[PDB]
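One structure is given here, and the rest of the page talks about it.
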Amino acid sequence: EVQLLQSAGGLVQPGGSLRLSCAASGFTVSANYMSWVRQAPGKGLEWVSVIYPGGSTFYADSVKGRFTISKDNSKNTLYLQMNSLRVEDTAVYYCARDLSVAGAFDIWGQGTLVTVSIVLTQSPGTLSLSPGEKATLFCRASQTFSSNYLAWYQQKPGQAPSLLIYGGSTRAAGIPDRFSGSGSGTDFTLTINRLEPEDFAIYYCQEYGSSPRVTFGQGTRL
Amino acid sequence: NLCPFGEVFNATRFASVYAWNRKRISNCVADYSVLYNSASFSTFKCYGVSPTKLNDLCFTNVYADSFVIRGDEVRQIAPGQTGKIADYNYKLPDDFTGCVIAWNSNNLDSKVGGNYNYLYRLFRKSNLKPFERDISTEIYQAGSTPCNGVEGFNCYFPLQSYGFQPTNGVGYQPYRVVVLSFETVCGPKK
Ligand SMILES: *[C@@H]1O[C@H](CO)[C@@H](O)[C@H](O)[C@H]1NC(C)=O
């Protein structure tokens, strides 16, 4: 069973430096992709880095030069070197394996907390319902695409997100038949036939159309 | 014998990016004023050799390469840049005594239902040397569980197919790209 582990927790003053690690079992780091997604407190997920096989690398223009990413085939881990910090960097860091079109971020880590000292939108908001009724979600895109670059994610409180739908209604193995998706044009919709007691969670939309950049929506709760 | 560049640029269909083809322009005279004055051209950034004296200069031989790529990725063909289309599918050296030509092509290459004929490689263990082509389609593996040739977990098909459809066309519109490289050809011959 593939699983990731991270050890990065700590407290640092502004201008400090602390490093991150991610152990990988069942898949080689050198061959597969890598990605660090950052989630600010009370904010949506934001992209930080991607590593293709080979020395190619790209960063987010919001944080450029202050972050360095490297891989290590000896220990089967990748490091996120961090020499400079600021006051707004306080967030939780997630490292995950990427697969571009053929699946997107199939397995995630566990999340580590660090403290200092195109656009997508989702309409429904709360959408509170009892288990009996049916729920449908709406998130639209300002620029149209072929809908093969979309993904749906769910995030139960106190844990890490997991994949639900990738590549335009193509579900994942082990996902129940309850979840389904259908989207065309500018408006993209996910529907849930029945609401189980455990299904109460927070859902996010994703777009990986841009090759080096992925944009995450604000997300909807249930 | 006018050089057949005007017959190879002005053609019906081209090959995919991963299976790009080359042509050897033989001994012939070539006037590139038709290349410069053509309005249909969109991007004509010419590196290395000076633009105006291109017809004046003479070289041993000229090679013409071409393919079809997405509109947003036309920039990465330029030398000294990296990405999913330049690192793996078609790599170009740091400095080459030639330059590339790109012009939009949507009606002749996209259909409302989408086109599946064009493919681009996504997975590879290492980058390519300049001017290196690789056609072989072997089941790419994560490396932990050996793949005997059965698709599934940790075993994926390296090739993936672009989807071209009438859309916003900012980056998803198909763009045709032709690459000219200079190594017995002279234009004017006054
Ligand atoms: C290419 O074909 C078009 C077809 O309309 C023609 O008008 C043009 O002269 C040809 N040559 C060039 C360089 O465009």
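Heads up, chain B uses Swiss-Prot numbers, so what you see runs 334-516, 523-529.
Header lists the method as electron microscopy, 4.0 Å.
Just so it is clear, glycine is given a Cβ too, placed from its N, Cα and C backbone atoms.
The DSSP secondary structure for B:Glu484 (mutagenesis position) is coil. Under mutagenesis, Swiss-Prot gives B:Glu484 to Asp with this note: Increased replication in human TMEM106B overexpressing cells.
Annotation note: B:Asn501 (mutagenesis position) sits in a coil segment as assigned by DSSP. Record note (Swiss-Prot), mutagenesis B:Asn501 to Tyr: Increased binding affinity to human ACE2. The unchanged residue is displayed.
Where Swiss-Prot documents B:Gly339 to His as a natural variant, the accompanying text is: In strain: Omicron/BA.2.75, Omicron/XBB.1.5, Omicron/EG.5.1. B:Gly339 (variant position) falls within a helical segment according to DSSP. Over all protein chains present, the Cβ of B:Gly339 (variant position) has 14 other Cβ atoms lying within 10 Å.
Natural variation at this site is recorded by Swiss-Prot as B:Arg346 to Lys, annotated: In strain: Mu/B.1.621. Under DSSP, B:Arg346 (variant position) is assigned to coil, being neither helix nor strand in the three-state scheme.
Secondary structure at B:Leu368 (variant position), as computed by DSSP, is helix. In Swiss-Prot, a published natural variant is listed as B:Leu368 to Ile, annotated In strain: Omicron/XBB.1.5, Omicron/EG.5.1.
Long-range Cβ contacts of B:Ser373 (variant position) within its own chain (separation 6+, distance under 8 Å): B:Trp436. Swiss-Prot lists B:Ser373 to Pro among its natural variants, and the accompanying note reads: In strain: Omicron/BA.1, Omicron/BA.2, Omicron/BA.2.12.1, Omicron/BA.2.75, Omicron/BA.4, Omicron/BA.5, Omicron/BQ.1.1, Omicron/XBB.1.5, Omicron/EG.5.1.
Quoted from Swiss-Prot, the note attached to the natural variant B:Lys417 to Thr states: In strain: Gamma/P.1. Within its own chain, B:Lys417 (variant position) has B:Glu406, B:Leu455 as residues 6 or more apart in sequence whose C-beta sits under 8 angstroms from its own. DSSP assigns B:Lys417 (variant position) to coil in the three-state reduction, outside any helix or strand.
DSSP assigns B:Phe456 (variant position) to coil, not to a helix or a strand. Among the sequence features in Swiss-Prot, the natural variant B:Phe456 to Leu is noted as follows: In strain: Omicron/EG.5.1.
Per Swiss-Prot, natural variant B:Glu484 to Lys is noted as: In strain: Beta/B.1.351, Eta/B.1.525, Theta/P.3, Iota/B.1.526, B.1.1.318, Gamma/P.1, Zeta/P.2 and Mu/B.1.621; May enhance affinity to human ACE2 receptor. Around the Cβ of B:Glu484 (mutagenesis position), a 10 Å sphere holds 9 further Cβ atoms from the protein chains shown.
Quoted from Swiss-Prot for the published natural variant B:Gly496 to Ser: In strain: Omicron/BA.1. Contacts of B:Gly496 (variant position) defined by a Cβ separation under 8 A and a same-chain sequence distance of 6+ are given as B:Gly447, B:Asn448, B:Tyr449, in order along the sequence. DSSP assigns B:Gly496 (variant position) to coil, not to a helix or a strand.
In this structure the alpha carbons, written CA, of B:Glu484 (mutagenesis position) and B:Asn501 (mutagenesis position) are 34 Å apart. Nearest neighbour of B:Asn501 (mutagenesis position) by Cα distance, taken over the variant positions B:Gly339, B:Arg346, B:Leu368, B:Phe456: B:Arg346. Contact annotation for chain A: of the listed recorded positions (B:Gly339, B:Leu368, B:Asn501), B:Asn501 place their CB atoms under 8 A from a CB atom of that chain. Note that 6 residues are not built between B:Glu516 and B:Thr523; their Cα atoms stand 10 Å apart.
In this structure, the CA atom of B:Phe456 (variant position) is 26 Å away from the CA atom of B:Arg346 (variant position).
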